[PDB]
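Data first, discussion second: the structure below is written as structure tokens.
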There are 2 protein chains.
Amino acid sequence: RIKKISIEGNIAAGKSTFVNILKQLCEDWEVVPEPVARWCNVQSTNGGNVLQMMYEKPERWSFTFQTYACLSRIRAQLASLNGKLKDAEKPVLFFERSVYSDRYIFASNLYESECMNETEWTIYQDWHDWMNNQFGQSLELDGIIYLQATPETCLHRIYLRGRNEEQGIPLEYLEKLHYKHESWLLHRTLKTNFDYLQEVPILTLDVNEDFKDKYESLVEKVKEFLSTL
Amino acid sequence: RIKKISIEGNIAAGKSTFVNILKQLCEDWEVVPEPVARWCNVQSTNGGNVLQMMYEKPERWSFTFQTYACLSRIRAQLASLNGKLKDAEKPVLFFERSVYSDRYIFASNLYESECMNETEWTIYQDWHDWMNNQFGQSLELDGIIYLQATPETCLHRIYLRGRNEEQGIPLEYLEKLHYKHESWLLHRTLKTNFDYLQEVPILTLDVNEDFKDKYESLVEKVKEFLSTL
Ligand SMILES: Nc1ncnc2c1ncn2[C@@H]1O[C@H](COP(=O)(O)OP(=O)(O)O)[C@@H](O)[C@H]1O
Ligand SMILES: Nc1ncnc2c1ncn2[C@@H]1O[C@H](COP(=O)(O)OP(=O)(O)O)[C@@H](O)[C@H]1O
Ligand SMILES: Nc1ccn([C@H]2C[C@H](O)[C@@H](CO)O2)c(=O)n1
Ligand SMILES: Nc1ccn([C@H]2C[C@H](O)[C@@H](CO)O2)c(=O)n1
């Protein structure tokens, strides 16, 4: 089939940067970016910036955001499956984040910080289970690439990138997401409702150093990791 | 196929009352009630009462409620299709309200009353279109029964029934829903995104009088209306 790989990491760890060198390594590699742009301008399929609304008032807008974020991701991921630039021969589909990071990293953290209440979190989990019982199986992952960077590196890369919505994100929030990533992907101690994930191979790339100096090594490790699935 | 009929009306017009006499008229008739009970106790598939949360603070909770309401309805409606008490022979499936009342009566009214903002309403409409593009076609209606009662009759029936959450519902809100029902189902002037609905037969039963005295006439009219689809 199409091999499906998610790329996971903290805010500003270097996912779009990493994603932008993949297509040139192999004509058979496709990428489904996180639709962060539709989150910044909500429009049917100039509107609200729901990402901005969550960060300005997260106890008001987290559920709405998290629900919209994950639905719009599932849609973009499905559309690239049947998007039949498969046929292909040796096809790999890279997902920028996943429905699993949406729920177990981001939505979970907001619930634990009291930005979703029990009713919101119950609803979200029920929607998320149900959505994946329909429109998953097909989204299942063969592998995960974890781009690992300290919270402080990420706080600096947020400044570098300059996305308006992220400029007030405190270190404390990024550290919370860091530990949840480390639990899921380094220690593999996270309990999820998706049994096969516990067994999915993970490649861990330390991307704290500068991208130019790391590039050659990263590519070797990506190609080798791919060849084993 | 299975004939699908929705029963539409204002809050407390007499939908559950009407629904409770259907099964005894014909062994082939099934009913999918509106899951108002799961709305009053949110639980995965003692929790929050999201219905109560919407009415106590509708500008905070309308989007969440309206989104949960309609997803849980679509799920109960699907599950009764494949619920294969079809086979049957002459099978009729009655839906207590529909995805169309959810959007064009209730969600629309809350958006127009500023209980959803543009971003919420954009998201809701996008979710609703998308949900029906997947999990509809199969939910399409052959007919609609409109149970018609004045807003004042309904305000009285709310008192009679005594559902705690509805006791503070003002006449003004019920009147708004009344006119939207009258536009969709009596005048047929409502524009929707579902072209076939404009042509769907509608039976209109005036249920302002007492149910006991009306019963015999209602049954005649239901059976005849059914025989013509
Ligand atoms: N390894 C790296 N070295 C130097 N800069 C990086 C590196 N990775 C990302 N950046 C920079 O950090 C910012 C965040 O990168 P981005 O790819 O947008 O992260 P994400 O997709 O994870 O938010 C950008 O300014 C980018 O130029
Ligand atoms: N035609 C009618 N005559 C007298 N009472 C009615 C009639 N229809 C409904 N009722 C009463 O009105 C209340 C609301 O009815 P219900 O069936 O729960 O409405 P809905 O399902 O539309 O909310 C109940 O107390 C019920 O006994
Ligand atoms: N489920 C998600 C996914 C992403 N984000 C945020 C992190 C970044 O601020 C932006 C883009 O990744 O969206 C989020 O809050 N929840
Ligand atoms: N889409 C819907 C459907 C129903 N309701 C309300 C009306 C009644 O108070 C209760 C049960 O019909 O739910 C609502 O606000 N929105």
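Chain B is numbered as in Swiss-Prot; the shown residues are, in order, 20-64, 77-260.
Per deposition record, X-ray crystallography, 2.2 Å.
Any Cβ shown, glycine's included, is placed from N, Cα and C.
If you draw a 10 Å sphere around the CB of B:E127 (active site, proton acceptor), it holds 22 other CB atoms from the protein chains shown. The DSSP secondary structure for B:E127 (active site, proton acceptor) is strand. Annotation comment: Swiss-Prot describes B:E127 as active site, proton acceptor, evidence class sequence analysis.
Secondary structure at B:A31 (ATP binding site), as computed by DSSP, is coil. Here the Cβ of B:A31 (ATP binding site) has 22 other Cβ atoms within 10 Å, regardless of which shown protein chain they belong to. According to Swiss-Prot, the ATP binding site annotation covers B:28-36, B:188-192, B:240-242.
For B:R128 (substrate binding site), the Cβ neighbour count at a 10 Å cut-off comes to 21, with all displayed protein chains included. According to Swiss-Prot, the feature substrate binding site maps to B:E53, B:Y86, B:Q97, B:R128, B:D133, B:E197.
Mutagenesis annotation in Swiss-Prot: B:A100 to V, described as Strongly increased catalytic efficiency towards deoxycytidine; when associated with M-104 and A-133; the structure shown retains the original residue. The secondary structure of B:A100 (mutagenesis position), as reduced to three states from DSSP, is helical.
In Swiss-Prot, a mutagenesis experiment is listed as B:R104 to L, annotated with the note Strongly increased catalytic efficiency towards deoxythymidine; when associated with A-133. Taking a C-beta cut-off of under 8 Å and a sequence gap of six or more, B:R104 (mutagenesis position) has these contacts in its own chain: B:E53, B:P54, B:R128, B:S129, B:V130, B:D133.
Annotation of the published mutagenesis B:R104 to M in Swiss-Prot: Strongly increased catalytic efficiency towards deoxycytidine; when associated with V-100 and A-133; the original residue is retained in the structure shown.
Among the mutagenesis results in Swiss-Prot, B:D133 to A has the note: Strongly increased catalytic efficiency towards deoxycytidine; when associated with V-100 and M-104. Strongly increased catalytic efficiency towards deoxythymidine; when associated with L-104. The residue drawn here is the original one.
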Inter-residue C-alpha distance, B:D241 (ATP binding site) and B:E127 (active site, proton acceptor) (nearest angstrom): 20
Residue among recorded positions B:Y86, B:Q97, B:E127, B:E197 with Cα closest to the Cα of B:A31 (ATP binding site): B:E197
Unmodelled stretch of 12 residues - C-alpha distance in Å from B:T64 to B:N77: 14
Nearest recorded site to B:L191 (ATP binding site) by CA-CA distance, among recorded positions B:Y86, B:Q97, B:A100, B:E127, B:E197: B:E197
B:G28 (ATP binding site) versus B:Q97 (substrate binding site) - Cα distance in angstrom: 17
